[PDB]
Protein chains: 2
Amino acid sequence: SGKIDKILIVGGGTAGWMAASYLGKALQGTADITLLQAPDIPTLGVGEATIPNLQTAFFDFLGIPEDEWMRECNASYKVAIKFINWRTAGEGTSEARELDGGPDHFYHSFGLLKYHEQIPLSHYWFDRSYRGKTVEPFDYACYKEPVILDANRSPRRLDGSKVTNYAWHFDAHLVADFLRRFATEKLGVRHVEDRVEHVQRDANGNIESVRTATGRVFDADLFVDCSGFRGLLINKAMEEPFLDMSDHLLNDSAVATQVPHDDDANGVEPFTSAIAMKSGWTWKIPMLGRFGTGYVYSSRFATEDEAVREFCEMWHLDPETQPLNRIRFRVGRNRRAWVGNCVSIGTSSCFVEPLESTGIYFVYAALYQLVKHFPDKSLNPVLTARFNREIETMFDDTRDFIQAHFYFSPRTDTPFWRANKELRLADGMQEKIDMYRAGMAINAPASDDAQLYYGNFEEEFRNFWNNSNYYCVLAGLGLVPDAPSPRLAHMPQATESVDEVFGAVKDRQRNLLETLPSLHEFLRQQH
Amino acid sequence: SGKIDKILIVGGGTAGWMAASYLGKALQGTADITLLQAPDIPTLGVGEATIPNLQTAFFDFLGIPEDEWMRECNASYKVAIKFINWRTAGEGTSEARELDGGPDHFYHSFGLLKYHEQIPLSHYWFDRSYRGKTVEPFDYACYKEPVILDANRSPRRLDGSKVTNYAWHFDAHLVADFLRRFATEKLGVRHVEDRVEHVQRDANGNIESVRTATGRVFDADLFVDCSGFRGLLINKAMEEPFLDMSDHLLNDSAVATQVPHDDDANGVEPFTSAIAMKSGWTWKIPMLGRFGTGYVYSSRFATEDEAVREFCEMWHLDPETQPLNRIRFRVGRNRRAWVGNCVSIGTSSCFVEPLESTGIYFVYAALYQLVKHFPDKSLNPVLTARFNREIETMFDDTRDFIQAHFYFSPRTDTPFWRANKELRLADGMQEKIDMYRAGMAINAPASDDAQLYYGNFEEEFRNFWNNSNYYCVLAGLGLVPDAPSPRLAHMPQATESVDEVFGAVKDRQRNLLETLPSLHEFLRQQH
Ligand SMILES: Cc1cc2nc3c(=O)[nH]c(=O)nc-3n(C[C@H](O)[C@H](O)[C@H](O)COP(=O)(O)OP(=O)(O)OC[C@H]3O[C@@H](n4cnc5c(N)ncnc54)[C@H](O)[C@@H]3O)c2cc1C
Ligand SMILES: Nc1ncnc2c1ncn2[C@@H]1O[C@H](CO)[C@@H](O)[C@H]1O
Ligand SMILES: N[C@@H](Cc1c[nH]c2ccccc12)C(=O)O
Ligand SMILES: N[C@@H](Cc1c[nH]c2ccccc12)C(=O)O
Ligand SMILES: [Cl-]
């Protein structure tokens, strides 16, 4: 035995520099860490969207205040994903089509639905809706956010005070750079810029060393594969199978760019947009004076050329002239994330389309779990197996949630939208849908206190997709229960007094619409 | 087909009047509830021990102040279970044998272990123990309670202020009677004294009505089976299989009585005792001026006559003339707790020996789950299946935990203690043990805040047997990890600073021991 003394991280980029920073912090002064990465053709900054626990689980762990990193990474704010045109037929367009007297949009906001008499607000909304007491959409009824986001309001007042839960939009290249500087200058991580040419394994099949193009040899007790979709160590050297999951997710490709934006004329949207297309969907990630955008599509339904044309047409770009990243993804996860002394982190481990902003989350969630299940040199098999279980659940739950965005869309207008209805939901997901249709909450949060949830990683990891999230997406798409929760007919006092809860939301919608600065005004001050 | 209009509860006792009270409260004014019970030969009050969520999940739900019910039921206080003679060979005796320089006892107390730098105190204790920095037992190192329980201290100061988490000892008959008065007088529950003679089912297999010995016919939409081990409705009428769990639990019998106690001469113990015997264990449940006591034993290893002698000799009672309850238990659970329109609640549903004070908890836990999954007359099968899943798990996790008390005892002195080592642990339990031996937390609480835990039934129910409970019992019996958590060697600042955490336990131990009144002194004032 003996403790792990030496760690080698293969791969720079976002996953590698997060691994370096997180492990550098968690093990400070008790492990020697080297990061090895090949300088290679850089890509356009197409923007990344994130979730609130980035600050609480990751940057707060490193001891880095939000102000410091967000200014270094020219970050903007995200209060929701705005799902546009998921219910209406037609071409890929940036503009919401008309549906039932209003624009075809719904929001998936941060935070938790309020409990009223032990029951989530969603259930009272649906009861009122089903019985014809309201025609208001779920999101406008139950959340203060949709009204303020429509007006492009800031989540913070000019004095700094926070009025809602929020996360960040940034170019991931800037965060990687920031973290490289942090790990190397403050945590003692050694940075080697060289290309892996050969991986030597021992008779147990564990990694012994890595040899580079220059002939340099690096050994370690633990190897962290951050090599991206290649899986240099986990797939290639350790021969661990990748599990494709295109039986749940048709999308496997993207064409992506960055588009200049006049924030003075137009303001800045405090949300990511997920814009439904003919054969996939397009993201819009507003940053400072630019937005990142990418058409995520299914290569089985659109050629690369059709996707390039569709995408450029929507943003009025010239396909001959616009800088484009064309990407084919690996969709799914390794059979096992950690094998022997090789732990995969980032896209070497797993990947799903960025429909719910989970990419960066999967990196620091895995790093949290790695540290929790941290081995010594005997590599206790129970630690590895438990870590692998946490990763497979983290990923599979997300794969299911995302499939549900396509599966329950009402659209039948293209081969793509119809083909989605013909895939099967995983058993676990079918069960959640059955519960939802019976009027049950799905993974209701133990408390409705958002600070408990976003302030405690263990609490959020156990309840990652919660009832609020399922209702936003399912009810947004138009999937609703077969009938109201049977409980509510036995609670006349509760269904009466819930009216004040809805009034309270209406009050916050009105007062925040009147008092909040624009996101653009706040960003100018903040940066 | 419409809301449930009528509910018939079959069976009184504790489970039936809890069901009546809880449903009467939950559905007040929107369902007609009748409880049907035949008068039966009454038993000696042999005592019941409970857990803190009795007040917060049951009596607080009903609107009943702790002071009110406890004075009506002549209740005492419980701070822990004290396990006596589980590690040493010999006869069934009320006196602890010597082990390693002190008495053979350990405590399973209420509360949660403190987290230090994200890691439960248990892990720091074991690190120190393993490296020979301490020989102090786990319970004495990590809990303030053992010291004050050794001195029979009150959990409340004379001014009423609470210094620890605690629950109750009482004669269950007094609680059943208190609840009968409450439900009939405050909640409009109809009480009918009659004996079920016939259960009429329809062609869907649902119960239509029950006919009594007087010829009265009681119909309802939902039938609650609180008939006890007989399972009048769920087993006899609905023919639901009962799963015997004697491959995990050998104890199936008890002989029990009540002993007068002079509390002025001797004081009152603020704990349940669980006293290891040759072929089982004996409870001691202090009440006011008396204790309830019962030898739980395996009919495979002792005859009724033998258990009677061992039990009576322990307490110096005449086996020929002492009033005794001779009980054969039905150990295990139904394949399904709820079938068609018939829900089992209490021992008609499931039973395990009272080794961890779960019997009353299983009643209001299931009642909370019933209201959560409450049907209308269409009896949506998803509600029933999900309720059944929550009940299976609540029971099977308790079965597993209880089995571990016998399986990990070091005793080999009687056929009984040896035979327990020849049984298998369930897969899910073996997995927990594997994790524990690897130095992992088992079901670490999301938070170490006991108020959030005991004040939020969802939080507690999802994490019912937590890391604290596993360490009290496993480490108490002497099962410890193979090696310290490998994480800790990378945390030299945390393993240094945890000394203040152990020192604070020691300060609370000393200060509470010096300032607390006896349990008996507080009870005189309280009652
Ligand atoms: C289309 C797209 C959109 C996304 N959108 C979002 C989003 O909105 N929100 C979000 O949170 N996440 C998003 N993500 C996920 C996120 O971008 C990634 O997890 C992360 O930012 C980058 O992945 P990575 O670091 O694992 O891999 P990579 O960036 O591919 O890094 C690979 C590294 O490995 C090194 N390497 C490989 N082979 C060798 C070798 N032979 N020798 C030496 N070095 C080697 C490379 O040099 C490089 O340093 C998105 C991802 C994609 C693909
Ligand atoms: N045949 C029956 N009719 C009515 N109540 C019953 C019957 N059998 C058992 N019970 C009730 O179940 C409880 C036993 O724990 C008692 O209230 C008892 O009256
Ligand atoms: N637990 C996550 C769920 C989530 C992931 N991506 C999201 C995007 C929008 C809203 C919620 C989410 C959160 O509330 O942060
Ligand atoms: N979650 C329960 C666990 C428990 C059941 N029986 C116990 C007896 C003693 C201590 C804890 C328990 C509690 O803390 O109440
Ligand atoms: Cl993503």
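Residues displayed in chain A correspond, in order, to Swiss-Prot positions 2-528.
If you check the header, you will see the structure was determined by X-ray crystallography, 2.2 Å.
The backbone N, Cα and C atoms fix where each Cβ goes, and this holds for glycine too.
Around the Cβ of A:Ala16 (FAD binding site), 30 further Cβ atoms fall within 10 Å across all displayed protein chains. According to Swiss-Prot, the feature FAD binding site maps to A:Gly13, A:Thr15, A:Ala16, A:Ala39, A:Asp41, A:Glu49, A:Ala50, A:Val197, A:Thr348, A:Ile361.
According to its DSSP assignment, A:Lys79 (mutagenesis position) is in a strand. Long-range C-beta contacts of A:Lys79 (mutagenesis position), restricted to its own chain and to partners at least six residues apart, with a cutoff below 8 Å, comprise A:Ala50, A:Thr51, A:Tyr167, A:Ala168, A:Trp169, A:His170, A:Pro271, A:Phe272, A:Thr273, A:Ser358. Here the residue is the original one, while Swiss-Prot reports the published mutagenesis A:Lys79 to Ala with the comment Complete loss of halogenase activity.
For the mutagenesis experiment A:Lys79 to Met, the note given by Swiss-Prot reads: Complete loss of halogenase activity.
What Swiss-Prot lists as active site is A:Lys79.
In this view, A:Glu357 (L-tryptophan binding site) is surrounded by 21 other Cβ atoms within 10 Å of its Cβ, with every protein chain counted. The L-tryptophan binding site annotation in Swiss-Prot covers A:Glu357, A:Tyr454, A:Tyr455, A:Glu461, A:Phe465 and is backed by experimental evidence.
DSSP assigns A:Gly360 (chloride binding site) to a helix in the three-state reduction. For A:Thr359, A:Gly360, the entry in Swiss-Prot reads chloride binding site, with the evidence type experimental evidence.
Of A:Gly13, A:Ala16, A:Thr348, all annotated as binding-site residues, the residue with the shortest Cα distance to A:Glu357 (L-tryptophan binding site) is A:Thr348. A:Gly360 (chloride binding site) has A:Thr348 nearby among the binding-site residues A:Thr348, A:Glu461, A:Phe465, counting only those with a Cα within 10 angstroms of its own Cα. Within the set of binding-site residues (A:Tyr455, A:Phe465), the lowest number of other Cβ atoms found within 10 Å of a Cβ is recorded at A:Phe465. Under 8 Å, Cβ to Cβ, and six or more positions away along its own chain, A:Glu461 (L-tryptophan binding site) finds A:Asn54, A:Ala58, A:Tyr454, A:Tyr455. In the three-state DSSP scheme, A:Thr348 (FAD binding site) falls into the coil class. Farthest C-alpha pair in the L-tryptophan-binding residues A:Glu357, A:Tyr454, A:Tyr455, A:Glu461, A:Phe465: 18 Å apart.
Long-range neighbours of A:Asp41 (FAD binding site) (same chain, six or more residues apart, CB within less than 8 Å of its CB): none. When the binding-site residues A:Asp41, A:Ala50, A:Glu357, A:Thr359, A:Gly360, A:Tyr454 are checked against ligand 5, A:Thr359, A:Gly360 have a Cβ within less than 6 Å of one of its atoms.
A:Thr359 (chloride binding site) sits 11 Å from A:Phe465 (L-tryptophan binding site), taking the C-alpha atoms as the reference points.
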